[PDB]
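Here the structure comes first, spelled out in structure tokens, and everything after it is commentary.
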Amino acid sequence: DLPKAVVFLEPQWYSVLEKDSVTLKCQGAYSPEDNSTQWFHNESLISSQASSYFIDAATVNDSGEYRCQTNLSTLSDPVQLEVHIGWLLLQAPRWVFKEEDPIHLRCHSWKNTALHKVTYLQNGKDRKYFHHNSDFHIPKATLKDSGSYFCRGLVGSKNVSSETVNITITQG
Amino acid sequence: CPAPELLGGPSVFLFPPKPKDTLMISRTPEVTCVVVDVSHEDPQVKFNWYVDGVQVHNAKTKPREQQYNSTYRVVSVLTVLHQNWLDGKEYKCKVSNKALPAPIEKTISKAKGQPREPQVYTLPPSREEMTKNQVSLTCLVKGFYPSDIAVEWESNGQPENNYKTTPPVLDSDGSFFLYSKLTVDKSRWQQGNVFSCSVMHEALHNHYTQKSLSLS
Amino acid sequence: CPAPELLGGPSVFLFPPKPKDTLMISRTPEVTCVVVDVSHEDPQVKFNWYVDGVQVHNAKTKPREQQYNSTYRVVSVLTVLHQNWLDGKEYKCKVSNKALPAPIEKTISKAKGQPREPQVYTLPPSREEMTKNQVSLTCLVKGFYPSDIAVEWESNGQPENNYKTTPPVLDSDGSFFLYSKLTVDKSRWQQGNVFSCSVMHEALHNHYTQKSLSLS
Ligand SMILES: *[C@@H]1O[C@H](CO[C@@H]2O[C@@H](C)[C@@H](O)[C@@H](O)[C@@H]2O)[C@@H](O[C@@H]2O[C@H](CO)[C@@H](O[C@@H]3O[C@H](CO[C@H]4O[C@H](CO)[C@@H](O)[C@H](O)[C@@H]4O[C@@H]4O[C@H](CO)[C@@H](O[C@H]5O[C@H](CO)[C@H](O)[C@H](O)[C@H]5O)[C@H](O)[C@H]4NC(C)=O)[C@@H](O)[C@H](O[C@H]4O[C@H](CO)[C@@H](O)[C@H](O)[C@@H]4O[C@@H]4O[C@H](CO)[C@@H](O)[C@H](O)[C@H]4NC(C)=O)[C@@H]3O)[C@H](O)[C@H]2NC(C)=O)[C@H](O)[C@H]1NC(C)=O
Ligand SMILES: *[C@@H]1O[C@H](CO[C@H]2O[C@@H](C)[C@@H](O)[C@@H](O)[C@@H]2O)[C@@H](O[C@@H]2O[C@H](CO)[C@@H](O[C@@H]3O[C@H](CO[C@H]4O[C@H](CO)[C@@H](O)[C@H](O)[C@@H]4O[C@@H]4O[C@H](CO)[C@@H](O[C@@H]5O[C@H](CO)[C@H](O)[C@H](O)[C@H]5O)[C@H](O)[C@H]4NC(C)=O)[C@@H](O)[C@H](O[C@H]4O[C@H](CO)[C@@H](O)[C@H](O)[C@@H]4O[C@@H]4O[C@H](CO)[C@@H](O)[C@H](O)[C@H]4NC(C)=O)[C@@H]3O)[C@H](O)[C@H]2NC(C)=O)[C@H](O)[C@H]1NC(C)=O
């Protein structure tokens, strides 16, 4: 036989800031009495028996591997997730992009505060700059592009930046 | 707007003790942590002090709320050991506030370099000045280090109101130096009353020296 | 109320002329308006200048594009008449750009308030100092307005390297005052070489005055 749960995060970003919020839904096959889902933190049962685990205020304690499983369903492959502390974080889905892919860099801000003259950088070099905050796309990445990114901007008078990150341009 | 205020963590400034207070055991040196831009939505602000890296929430502290433009202002007084701030221990002020995605850490200490000896000379008004109805009794402090220091003027036993002082200036001679211009009505000068310049620094035998100016 | 300030778009700073440049007709004082954080998406930046509120698009101005960290920078320099910038006309620079909701204005003017001719006195080394290898030839500028001012030192025809000067100090006497400590090797003092202090202000006959100090 072949069931097998599944986990989906929404919003799509698997990396986030505290007080940031996310929900992990568990797509599975329920069965009589067992209209219940179990949530695993790393490899451990945790309360919330919902069908969608919901994190209002996030926090690092919250970081980890979330897998789920229902009755008639197998055990969800892992979906890793992480909460980082800061005024902003660099979002992206994967970090290992094939020569020519849909790069989506998001300079996100703590408690979604507002961001001024924002910048996406790398290796230390100011790549792209926006006045009011904006996501940063690149149709198809390029190998020349590989490097270590981060962004920075303005929270009122305050100035801020993200923890660096490694984008890896592969040859396929 | 019926009063703005806003968008960023409350910011934090931390000042050092006053020079004087640092050399007169009889005086209470006090390092000071200030927090402005404190929200009306999260006035609770938490201070943690650290002597050369110590005492997370132990004690020896002191604070209390304050209104303003439309935002709060908060203080933390940390009375410190004289010799401490002399030997150069560093003072850390960790400030926490629901408005800040994380803490803020500011550290204040005393300049790197071995202290210098405060040359002190007094200067009598330039004759060219003698004309006016009040003369400029000057006294200058040359070649000292660091900038911390204070100066005053006593006529006999009582000190004077009028007079000002410049802030330390970096002398090419590696050290510092400043001036202090005492203002007295013309007469007082001529009559004869002597006048003393008072210098407080950690290089003088008793962190204290005196030099005086008179005439004829 | 205190206007809502700060929302992306390029920022704009406006600098005044250089003090000296304002008292020697022979000098071209120029007020200057910069515009940083200018997008690559809308490089076209447009300036308008206003003297005591005049000439929207007329002219007498000057600017041209410039790269950077990843953002553009742009200038406009408006040469100004001396007399004007002296009588305190006001200078307005209205910046306008695609990225801006509305345009930005920045007004720069000369120290408001009435000025005061600065008294200059020389001060010969305090005996107590005659000791050492070089003496502190002092010159003080008191009771002047405003802060702008410059001071120097010449032996006879040529000026000296060594020496420094204090920042104007806010005297109770409503005006300002500063000191200037010229340093020369003991010798020269005694030998006799005369010394002059030079003061540039907008209150001296020709914005210039001189006073000299020697031994007598
Ligand atoms: C809402 O309103 C508040 C308050 O507003 C107030 O009213 C109106 C009219 C305002 O216009 C203003 O006048 C009033 O504040 C407002 O809060 C502001 O916020 C400012 C920033 O946004 C903040 O600015 C900083 O000021 C620092 C200077 O502090 C001294 O001077 C100010 C006035 O000039 C004074 O307020 C302070 O008290 C302090 O002066 C005295 O210092 C004494 C020394 O110890 C001390 O005395 C007491 O303590 C001793 C202990 O020994 C004894 O107990 C003594 O008895 C006791 O009195 C007191 O602290 C003070 N007392 C008195 C009477 O004055 C200044 O350092 C900062 O500059 C640095 O930072 C800027 C950027 O922030 C840099 O660009 C700049 O380069 C500076 O950088 C420093 O440079 C030095 C080299 O010079 C270097 O060594 C440093 O490392 C470097 N540091 C940094 C970080 O770079 C800055 O200008 C202002 O102080 C604050 N108000 C108050 C009262 O503190 C809010 O912002 C408003 N809200 C909004 C949204 O705007
Ligand atoms: C991308 O990079 C941009 C490029 O900037 C340069 O920076 C380099 C360090 C480098 O990294 C490169 O990237 C690049 O080359 C960057 O732009 C920068 O943005 C900053 C803010 O975002 C700007 O900061 C302001 O700077 C002012 C200081 O200006 C002078 O001093 C600095 C320091 O050296 C210098 O960089 C400036 O160019 C400037 O120099 C002066 O230049 C003028 C014109 O050239 C000269 O004028 C003279 O005039 C005579 C007339 O006869 C004649 O024409 C002469 O020839 C001519 O030179 C001056 O002589 C010259 N002087 C000196 C000493 O150099 C600050 O004043 C300003 O501070 C004030 O405002 C701030 C914001 O509003 C505020 O934070 C601060 O508290 C302060 O507040 C004010 O304080 C005043 C007192 O000072 C009060 O009176 C006001 O009331 C009060 N107002 C307010 C609102 O509070 C601020 O520091 C920076 O200038 C700008 N860089 C340049 C080169 O312009 C950009 O941000 C980057 N983007 C990103 C995303 O990273």
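So for chain B, numbering is Swiss-Prot's, and the shown residues are 112-327, in order.
Recorded method for this deposit: X-ray crystallography, 3.2 Å.
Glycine residues also receive a Cβ, built from the backbone N, Cα and C atoms like all the rest.
Per Swiss-Prot, the features are as follows:
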- B:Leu117 to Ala: Reduces the affinity for FCGR1A about 5-fold. Abolishes binding to FCGR2A and FCGR3A. Impairs ADCC of virus-infected cells by monocytes. Impairs binding to complement component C1q. Impairs complement-dependent cytotoxicity (MUTAGEN)
- B:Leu118 to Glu: Reduces the affinity for FCGR1A about 40-fold. Abolishes binding to FCGR2A and FCGR3A. Impairs ADCC of virus-infected cells by monocytes. Impairs binding to complement component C1q. Impairs complement-dependent cytotoxicity (MUTAGEN)
- B:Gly120 to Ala: Reduces the affinity for FCGR1A about 40-fold. Abolishes binding to FCGR2A and FCGR3A. Impairs ADCC of virus-infected cells by monocytes. Decreases binding to complement component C1q. Decreases complement-dependent cytotoxicity (MUTAGEN)
- B:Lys205 to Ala: Does not affect binding to FCGR1A. Only slightly affects binding to FCGR2A and FCGR3A. Impairs binding to complement component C1q. Impairs complement-dependent cytotoxicity (MUTAGEN)
Cα separation, B:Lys205 (mutagenesis position) to B:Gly120 (mutagenesis position) (Å, whole number): 14
B:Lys205 (mutagenesis position) - helix vs strand vs coil (DSSP): strand
Set of same-chain residues at least 6 away whose C-beta sits under 8 angstroms from B:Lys205 (mutagenesis position): B:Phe158, B:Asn159, B:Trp160, B:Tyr161, B:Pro214, B:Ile215, B:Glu216
Filtered B:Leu118, B:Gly120, B:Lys205 - mutagenesis positions with C-beta under 8 A from chain A: B:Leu118, B:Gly120
Number of other Cβ atoms within 10 Å of the Cβ of B:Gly120 (mutagenesis position) across all protein chains: 25
